[PDB]
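Accompanying notes for the structure given below.
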Amino acid sequence: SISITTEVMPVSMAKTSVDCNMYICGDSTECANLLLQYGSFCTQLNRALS
Amino acid sequence: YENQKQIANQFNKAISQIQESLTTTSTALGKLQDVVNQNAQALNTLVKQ
Amino acid sequence: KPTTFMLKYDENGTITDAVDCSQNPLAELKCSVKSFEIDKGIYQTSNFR
Ligand SMILES: *[C@@H]1O[C@H](CO)[C@@H](O)[C@H](O)[C@H]1NC(C)=O
């Protein structure tokens, strides 16, 4: 007998980017200066996701 | 067995072409370079922190 | 005017070269990856408002 069966394999997912200064802070300008004291956390995060 | 000379010559010519294509600075070893680069950027971030 | 520069100190300790990180997109791309020579490709640099 001849039988045709199926196999389902994932290949990829959804690509995502985030803006740190809009997620953490928003439109504020005191938050931006207070967040500058933590080094490059957001350059690091943008590299990881990219 | 009847075409041994042509096969030996094709083998030798392909070996010389592998050598000449590696000499001419074409980057086909970008994966080991990527390994080196990722380790160095990790340590630069840790020291800059 | 208040700008950001990336200054280059040489072996003897003197400033030999600099880029202005506000002149072009290319000077910003130079300052963000911290080099003077960039390879080919696409690179994210900053965000716009
Ligand atoms: C550093 O100074 C010495 C003596 O002034 C000079 O001979 C040498 O070329 C200088 N190095 C560079 C990179 O200019």
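By Swiss-Prot numbering, chain C shows 258-306, in order.
According to its header, this structure was worked out by electron microscopy, 3.1 Å.
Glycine is no exception: its Cβ is also placed from the backbone N, Cα and C atoms.
Packing around C:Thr261 (variant position) is summarised by its Cβ count: 11 other Cβ atoms lie within 10 angstroms of its Cβ, all protein chains included. Annotation note: C:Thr261 (variant position) sits in a coil segment as assigned by DSSP. According to Swiss-Prot, the naturally occurring change C:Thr261 to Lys is described as follows: In strain: Isolate SZ3.
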